[PDB]
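Peer 1: Quick one: the structure is below, questions incoming.
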Amino acid sequence: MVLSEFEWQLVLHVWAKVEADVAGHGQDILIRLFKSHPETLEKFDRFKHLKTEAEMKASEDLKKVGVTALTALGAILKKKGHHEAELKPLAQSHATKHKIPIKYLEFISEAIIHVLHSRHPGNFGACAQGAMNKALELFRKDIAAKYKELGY
Ligand code: HEM
């Protein structure tokens with residue numbers, strides 16, 4: 001699949017808004033992921049003992065991990081699909097080191113959309129949501145291709 005230039009424009013304008021508060025978006029995304037899908041927290045050896053939303057909000061480690069993920073995602077999105085070099089190492093680490101199934105990447109994609117809608121009323125309508133859904137789908141499909149090459 002491919003996104004149109006117009007779809008990329010929508011994605012990257014949204015992402016530039018995310019960049020005004022990367023840490024806050026990252027915290028909200030991971031907390032939404034862990035509350036909606038608690039099994040995902042087990043994959044985080046650095047902070048899998050966290051239990052409550054208040055503990056998660058007080059964790060500097062959770063915040064830093066969220067910032068790193070959003071930073072990498074932003075760098076990849078800015079390649080507008082031409083992201084082979086940037087995405088390959090990430091796909092490899094998630095297959096082999098972190099052991100993240102595709103279903104968990106679907107869960108985090110849902111969390112991203114949810115948080116974008118929650119944090120950006122009036123600036124995240126149907127056009128932007130559809131474009132971001134497609135960009136995240138492309139990201140997941142390209143990761144899945146690398147997973148298949150590894151037999152994961
Ligand atoms: C938008 C999707 C995601 C992006 C862009 C992303 C990006 C990253 C990056 C850049 C790193 C550090 C470098 C590396 O190890 O490759 C990382 C680490 C990690 N990721 Fe992801 N990730 C994503 C989704 C996920 C999901 C859904 C999970 C688990 C359910 C996960 C689990 C981990 C873990 C456990 C680490 C190590 C964290 C730590 O150091 O404590 N990632 N991720």
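Header entry for method reads X-ray crystallography, 1.2 Å.
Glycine too: its Cβ is placed from the backbone N, Cα and C atoms.
Okay, these came from Swiss-Prot:
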type: BINDING; residues: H94; note: heme b binding site
type: VARIANT; residues: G122 to A; note: In metmyoglobin
Peer 1: Pick the one among the recorded positions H94, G122 whose Cβ has the fewest other Cβ atoms within 10 Å in this structure.
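Peer 2: Among the recorded positions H94, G122, the sparsest Cβ neighbourhood within 10 Å belongs to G122.
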Peer 1: Just the number: how many Å between the Cα atoms of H94 (heme b binding site) and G122 (variant position)?
Peer 2: 34
Peer 1: Please report the DSSP secondary structure of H94 (heme b binding site), reduced to three states.
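Peer 2: DSSP call for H94 (heme b binding site): helix.
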